[PDB]
Amino acid sequence: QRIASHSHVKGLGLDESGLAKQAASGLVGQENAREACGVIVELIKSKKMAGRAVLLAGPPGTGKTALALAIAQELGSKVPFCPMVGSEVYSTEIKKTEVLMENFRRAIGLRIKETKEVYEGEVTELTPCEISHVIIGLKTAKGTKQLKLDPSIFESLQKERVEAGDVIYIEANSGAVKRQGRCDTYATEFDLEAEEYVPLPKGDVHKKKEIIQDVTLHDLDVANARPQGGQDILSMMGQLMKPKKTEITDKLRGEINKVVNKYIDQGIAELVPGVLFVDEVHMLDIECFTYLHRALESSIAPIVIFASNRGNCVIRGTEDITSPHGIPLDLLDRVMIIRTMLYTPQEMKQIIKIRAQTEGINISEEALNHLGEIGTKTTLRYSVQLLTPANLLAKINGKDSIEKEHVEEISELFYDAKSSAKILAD
Amino acid sequence: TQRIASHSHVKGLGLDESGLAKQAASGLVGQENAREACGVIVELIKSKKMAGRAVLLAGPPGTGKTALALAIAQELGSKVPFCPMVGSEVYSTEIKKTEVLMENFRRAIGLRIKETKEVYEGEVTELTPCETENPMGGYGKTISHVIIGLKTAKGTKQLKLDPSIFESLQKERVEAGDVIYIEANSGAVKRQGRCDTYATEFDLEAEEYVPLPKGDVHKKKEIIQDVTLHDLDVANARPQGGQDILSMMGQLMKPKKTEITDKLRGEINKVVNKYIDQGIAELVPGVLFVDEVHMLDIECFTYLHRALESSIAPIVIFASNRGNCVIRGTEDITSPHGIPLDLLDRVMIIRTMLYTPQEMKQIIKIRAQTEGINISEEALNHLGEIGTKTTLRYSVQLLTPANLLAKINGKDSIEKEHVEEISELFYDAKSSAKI
Amino acid sequence: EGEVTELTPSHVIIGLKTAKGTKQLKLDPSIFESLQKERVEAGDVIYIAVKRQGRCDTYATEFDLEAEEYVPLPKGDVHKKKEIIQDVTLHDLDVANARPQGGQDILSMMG
Amino acid sequence: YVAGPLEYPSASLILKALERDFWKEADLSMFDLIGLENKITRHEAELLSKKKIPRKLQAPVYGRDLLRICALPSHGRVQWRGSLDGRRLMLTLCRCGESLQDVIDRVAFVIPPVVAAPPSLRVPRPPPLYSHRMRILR
Amino acid sequence: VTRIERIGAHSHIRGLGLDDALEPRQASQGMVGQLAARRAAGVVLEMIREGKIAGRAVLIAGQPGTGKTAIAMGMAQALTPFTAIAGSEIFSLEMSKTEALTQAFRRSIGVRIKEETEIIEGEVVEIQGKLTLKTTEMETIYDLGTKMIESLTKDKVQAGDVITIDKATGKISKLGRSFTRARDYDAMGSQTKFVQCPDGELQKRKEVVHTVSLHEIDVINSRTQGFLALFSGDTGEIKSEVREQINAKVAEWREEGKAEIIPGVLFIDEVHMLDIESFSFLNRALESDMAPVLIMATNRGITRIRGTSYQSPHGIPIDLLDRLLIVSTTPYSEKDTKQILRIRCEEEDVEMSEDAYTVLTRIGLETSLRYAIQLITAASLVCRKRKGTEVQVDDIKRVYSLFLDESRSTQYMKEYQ
Amino acid sequence: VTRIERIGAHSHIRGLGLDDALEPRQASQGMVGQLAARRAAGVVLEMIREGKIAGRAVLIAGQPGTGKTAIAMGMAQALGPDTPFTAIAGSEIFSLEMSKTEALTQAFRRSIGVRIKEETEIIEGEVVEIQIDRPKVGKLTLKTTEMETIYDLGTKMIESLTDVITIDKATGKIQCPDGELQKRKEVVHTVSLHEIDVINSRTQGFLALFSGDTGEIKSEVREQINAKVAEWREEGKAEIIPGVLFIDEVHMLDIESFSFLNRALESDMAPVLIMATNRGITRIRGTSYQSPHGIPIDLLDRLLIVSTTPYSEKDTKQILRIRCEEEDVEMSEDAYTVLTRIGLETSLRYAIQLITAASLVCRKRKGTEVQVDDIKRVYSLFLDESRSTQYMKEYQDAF
Ligand SMILES: Nc1ncnc2c1ncn2[C@@H]1O[C@H](COP(=O)(O)OP(=O)(O)O)[C@@H](O)[C@H]1O
Ligand SMILES: Nc1ncnc2c1ncn2[C@@H]1O[C@H](COP(=O)(O)OP(=O)(O)O)[C@@H](O)[C@H]1O
Ligand SMILES: Nc1ncnc2c1ncn2[C@@H]1O[C@H](COP(=O)(O)OP(=O)(O)O)[C@@H](O)[C@H]1O
Ligand SMILES: Nc1ncnc2c1ncn2[C@@H]1O[C@H](COP(=O)(O)OP(=O)(O)O)[C@@H](O)[C@H]1O
């Protein structure tokens, strides 16, 4: 599974009454921030509000990103969740404001409900009559019939190099594709033709099923930002800048919104607003914060979660203005701030035990105590990092679990930020 | 739609026959010395004897530098081109600053190109009078002349054209009953289309039937086309005609405004001179009004005081509004008017004093007149007083809103109460400074 | 190399004649020439990956005034292999494989 | 020098990395590029001339067919095609310092350099070649 | 059913609620307080509607959260082209600030163009050399020329097709056959959809009005027009093609009546971030004839102008300040705060008790107003969790204890990580 | 004779000198000292080889010339082929066609490998002048030394018969080969997540070997490719292999790159990021904040520090002898002692430069073994950095 830094976080850990358990769903302690997370997740699930912002502020290593991932997991894959970083806004071929708007659009998703049916048929029965009317035969493993098609489908078919005995899929509305061979190409013993064959398909000749494709507004924008291909406008070569410079909002995004609203009123599409998690928000420029505090006010802006690690400092691009959390007071206001508190030594040991259980590492009692001590000495992340090489050495030495000797040896071998700075004075 | 702009009352410098200045100077009031200098420089421009000369309209804000600039521009007339430019427009992300400046200089220069062409048109009645075979050789069948019966609305006139053109006639669908566009020297035939007289209402087709020509068959069409030197530069820059230019991906990026000096100067100048001295065109140098010149970088002034040295550079009217300020792009290098001291030596400074309160009242009254709203004596006096207190441009902006307030209140003229209410609903920056 | 005696055509069976002898080459279609490259009397020199129409065959006596200029019949054999010790730098190969300009596919020319 | 092409061996599943299940791609009618074939006037005309539901022109199958064929034509939209069409000297230069000369001669005289070592184009070599990519390339 | 647009930050204001005589009411169209600013907004809105002048800019000043953006959105909703942008939108990598600002200015103006052309439409019965076009009320035969014959083949026109052809041999096959759809049981082409047969006279002239903004320079910019009208488009926008061609053509259309211009509004929110270059350009751009009415918003007092070390009111140069009518807003009071909170609760479908409203107003007075606006929905969700029918003081207090405000957040930063 | 991979500075090292229990050695695999750092390198190498954990980072700190990059190159060599090892510098991210953040996230793509196995059938054969040109099914004389199959084929296969005719699943491709014509060949290809770029556009392998591609399609081709390669995993289609990303002189990164790395190492497919820095307390680029190693604390806490102590006289002379073995230089014990002195005084790299110059001088004077006079004359000719600094008194065009 390739356990990652935030794998044990499989949820937010709220009970039925809404209160945050002391330790559940991989999270430990931090009841206030967990309650705020369980409130904003319900806010998101309501799907009625728009552009509401959240800020997971707190000291480093407090789990703000862990809380964001917990919110994402609790929401489920049915709603979009865009993990974003401040440095990503500094694009070279797109302006920062445009990248931010594209991320905002990606944070909105809609499900397209459609019932598509196919008309697979045999090519050997191809017998046109008049170029004005054509007939194709159907022969599957469960039935055999015939269909009647518009000559346009016959044109789109003959466009492809169809051959007797091929499996062709004909959609009721538009499109057609060829599958070569139906247990007859390899029978004649003729060599390969740069393509693989397939036996005849099972099931009825005519199939129908419900379709639900999760597409986001950004996909629609990108699709409408090109000529769609077809005629000579289909010219496409390497280096093509698919993420074009910008796209106007009034005449392109507005039309997308209008058509989406129309198809939703018709019941074909269903909107599912997502979440935009922008990490390292302090990295954004002031010219980015000024547009961010205005774009999130629109009636279409989704819920945006923020996380500022560092505290008060000079704002980017200003060099003179200093504001708390590295965010200007303009954007700081109107954003619900969720303060994250530090973990206690017992909570640190519990998190270490949960990490060991998730990653598969087995630690002893004294080993867990020593690891928690090393963690609270400098930081929990150092213990989380040392946990793996401890078990690695244990396995190398022939020990299944970690002992005091192994943890002490691996702690002396490597060094942490505090230890490094201590010896860096030389 | 009249669409009254900010300051459109200015129609000209309004200088008397003797060249002095007056109050009612065609919309613009006050600024006697400045308007006299404007008259001198516009006389210079009209002379079209000097080039690469620059003038600076230095003056405090509100002195109407742009006003007198547009006045002198209108006085020049639409004949000569007038390219307005602001210092901010020089900053381009695709083309360097100096090349943008050179393109603007080229735009400021005009060029009228005449073109006379003798062409024959009319309904054709083709007929080849049989002639004995070439007398120098043997016998047989030849054609010494080809008569075309061009019929125009005024009458008919057969033309005994050269027989070699018969190839062109057969090339295009030149059948008896269509309009052809003959050329005197070239002789190439370009069929315009059948005559509308044969366009039966039941025939479904377009772009094929054209009306009969009005006038004599022989027509000497004289057309004049005025295009700035920059237009010719752009036209000769990009290619045209085949060469797989129809591509979209690798060619749609038309903004290749980058330009070289070899093409700009040299061949283009030479062909322009050839058209001039040959009688095909007449050069028309215009003016380049550059307001907010202080906004340009030192890399722009260092190129300006070199382009002005060229013989082809047009007249430039700089209008700096700032005072002693550090030159942009320089490390705390203070210079007068935000312009390097080296360029100020090449420009004539036209100083503009502040408007007298009486001049403020005159400006407010003429702006109200241009807007088309009547103002009472008390209201006009209050407007003048407030324009004396704060910036003058604030008063002129209080006319339209006060006019609408009056019209909505049931009265026509702007009473003192209306301006008094607007002054409290809207105020200036000097009062807004009280944070 | 040699004067083109036949140019009948995908694969084109061209015929080159020289002072030594004549050979009918089974050349590939990729070398099929687009420009004039007259079917007869045209002097052509080809190497494996572009063709060069050296000049017109020495038919100066056929016409008194013709736009085409003439060169003598090549005396060397039609098919000849010569070893060239060319000196190049690694960056040449690098930048060449980076954006190659050989081949004949339309995608290449468009790129 | 004519250097040989650099063979780029790669897996076949790589070329099939962005292919989606045929039973999952929904008909995306959100393409606003239809303004290249439809007009606003013709759009309105179509809207004002849509066939009604009755359409009086195996029984339940035929009814469902009629229903689905009535559903699709209801989709109609256009951005702009008419407004676009409703709105709208090559002198000779020397290209150099020479007095007068044919540009063709100018370009033909000075051509010293030839490419150092241009090879052919690179060619991926996946032993399996999926039919989809080959068909698209053809 | 959830739609694209929903309750947001400025959705409670349905417009700039004003009387016939521009007398601001207490609260009618969702907006409350800011009487003088509301009357100024109404005056500038009437000025915009009049369109008698050009090149007028209004600056909306005031402290943060005083309803400046609210008044702007209300004017926009009551105002018909409208273009709202921010100081960071004009900053483009591929377009200089000047080019982007000019594009915005030209896009803020609307233009209506009336088009009248002859149209022939009807069901095709049979072709050939000659066409037999049928309609509900009549039928006609037409002789086909070479161009028409070529168009009948390049496009597979056939019987039953409802064809359409204006002048300039611009044939169109809008949709397919009418009756023949029957025998096409299973498959139906992508473009071969069906339409009802037209009625009335076969040949008929139709007058249509095309509404486009003055930003059409992109249409006449490059060889291909529709492509650049979707994405960023062209970046050059040569001055010549913009002024000498488009402006002159619009003027000629106005003279002959072919077109009519409608000046809109350009709202640049947070104008304080603009560079001195943009201000210097605006100084002239506001002097042009086809200049729209500009609106701005800024929360800065005596601050530095970006790009220079100079300080001026509103963080913008003095040269421009002498060209704007400043409309400063007034901070809301207890009654105004309570009323706007009532409006927000009514719009968000949230019911709260009188004590809850009092506590919310006290919080919004001790802290920012947006904080209370968010506490509204937060306490609503808390009550929903408790399954209560109305939000009580306990819910708002629990939320106040959960979510921190700027003041309390800064006060609790003593940890300093 | 002369190859591209000539003798280099880090060429002597050809592995990591550790025992079965990761126990360092005094002299083995070109490694002399840095016993603790060598053991840490071996531990992190075994961790990478395990591949069960993702999102880990390590920093190799130490003074200049203390084997900082030598340990990294030894780890790379010990890792061996079949595992991507993206080695770059802190200045590579600063690209024009692509943003620095995009350059970095693409470098991450170059540090994760994926093995895919393809089973195809390839037929033998030899060219006997088949498929004659201008001068139907035709004729195919397929024959092999072990067994022959003389049969025909269709029209779309006779034109692709032509020295060894290695017909495969494609439309044909080129002593007679031995063995049965039908042979199952299982070929395995390893790509470093090239799917994101190999499926970016049409004719995009061109870009994969050109870098002309601008910033990739963010969150539109990187997440779908990840989901698809994950679906391949657990289904027997393909399996991903974690590589290593070595950023030498990482202090050139800016606050943006550090903030991006902070969260780039928190993904399922996050490779092991090994870094190295010589600077100590230095301001982070783009800001005035002074942090150790020029890296912010929020990132240093996310990685493990690895210090490299300086070498002693013994280790110095041992590394000198190892370099001698690498090169073709030979000298006497007195020369070894003199060179060890000069190195411990000035630096080890300068000592290697001096010994190379001394070998060259010896080869020039027809000598067979370098001596003390040779190295002395060399040191006299070639000056040291510190030596030249002392001579800076001449004021040679100061700032
Ligand atoms: N409440 C918690 N319970 C268990 N583990 C936690 C909790 N909070 C944080 N952690 C762990 O601590 C680490 C902190 O990571 P992260 O969330 O990135 O810190 P930061 O607060 O700086 O974002 C995470 O890897 C997570 O596994
Ligand atoms: N002499 C004058 N007569 C009438 N109006 C004037 C006069 N001078 C200035 N104005 C008014 O001043 C306004 C702007 O002046 P402008 O030329 O912009 O000066 P500046 O550029 O220094 O601000 C114009 O709208 C114009 O109506
Ligand atoms: N008079 C008012 N009527 C209705 N809502 C108001 C009023 N004043 C403020 N608001 C509310 O205040 C919130 C934030 O104010 P905002 O417009 O951001 O202030 P500013 O104008 O300084 O940007 C908005 O969500 C808006 O609903
Ligand atoms: N333990 C060692 N064994 C063998 N060679 C070494 C050892 N330590 C250093 N070297 C060599 O000494 C020199 C040290 O340079 P290096 O450590 O690469 O500098 P940096 O890491 O600061 O770039 C290199 O030539 C390296 O190969």
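Going by Swiss-Prot, the residues shown for chain A are 13-142, 154-449, listed in order.
This deposition comes from electron microscopy, 3.2 Å.
A Cβ is built for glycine as well, from the same backbone N, Cα and C atoms used for every other residue.
Neighbour list (A:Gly73 (ATP binding site), Cβ cut-off 8 Å, at least 6 residues apart, same chain): A:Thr402, A:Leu403, A:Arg404. Per Swiss-Prot, the feature ATP binding site maps to A:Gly70, A:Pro71, A:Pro72, A:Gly73, A:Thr74, A:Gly75, A:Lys76, A:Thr77; the stated evidence is similarity to another entry.
Counting Cβ atoms from all protein chains shown, A:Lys76 (mutagenesis position) has 25 others lying within 10 Å of its own Cβ. The note that Swiss-Prot attaches to the published mutagenesis A:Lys76 to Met is: No effect on interaction with NOPCHAP1.
DSSP assigns A:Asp302 (mutagenesis position) to a strand in the three-state reduction. What Swiss-Prot says about the mutagenesis result for A:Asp302 to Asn is this: Abolishes ATPase activity; inhibition of MYC- and CTNNB1-mediated transformation.
While the structure shown retains the original residue, Swiss-Prot records the mutagenesis experiment A:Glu303 to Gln with this note: Reduces ATPase activity. Decreases interaction with NOPCHAP1. No effect on formation of RUVBL1-RUVBL2 heteromeric complex.
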Nearest-integer angstrom distance between the alpha carbons (Cα) of A:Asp302 (mutagenesis position) and A:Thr77 (ATP binding site): 8
Of A:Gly70, A:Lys76, A:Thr77, chain F-adjacent recorded positions (C-beta under 8 angstroms): A:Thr77
Other CB atoms, at most 10 A from the CB of A:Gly70 (ATP binding site): 25
Between A:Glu303 (mutagenesis position) and A:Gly75 (ATP binding site): CA-CA distance (Å): 14
Chain-internal residues, separated by at least six, CB under 8 A from A:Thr77 (ATP binding site): A:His18, A:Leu68, A:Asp302, A:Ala330
Among A:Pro71, A:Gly75 [binding-site residues], residue with fewest other Cβ within 10 Å: A:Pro71
Under 8 Å by Cβ from A:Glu303 (mutagenesis position), counting only residues of that chain that are 6 or more apart: A:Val97, A:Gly98, A:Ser99, A:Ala330, A:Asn332
Other same-chain residues whose Cβ falls within 8 Å of the Cβ centroid of A:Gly70, A:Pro71, A:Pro72, A:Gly73, A:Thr74, A:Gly75, A:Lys76, A:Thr77, the recorded ATP site, in sequence order: A:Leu68, A:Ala78, A:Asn332, A:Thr363
Recorded positions near chain E, Cβ-Cβ under 8 Å, from A:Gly75, A:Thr77, A:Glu303: none
Cβ-Cβ distance under 8 Å to A:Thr74 (ATP binding site), same chain, at least six residues away: A:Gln42, A:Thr363, A:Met364, A:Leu365, A:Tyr366
Recorded positions whose CB lies under 6 angstroms from ligand 1, from A:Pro71, A:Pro72, A:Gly73, A:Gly75, A:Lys76, A:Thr77: A:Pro72, A:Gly73, A:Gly75, A:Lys76, A:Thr77
Other CB atoms, at most 10 A from the CB of A:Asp302 (mutagenesis position): 25
Cα-Cα distance linking A:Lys76 (mutagenesis position) and A:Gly70 (ATP binding site), given in Å to the nearest integer: 7
Chain-internal residues, separated by at least six, CB under 8 A from A:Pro72 (ATP binding site): A:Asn332, A:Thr402
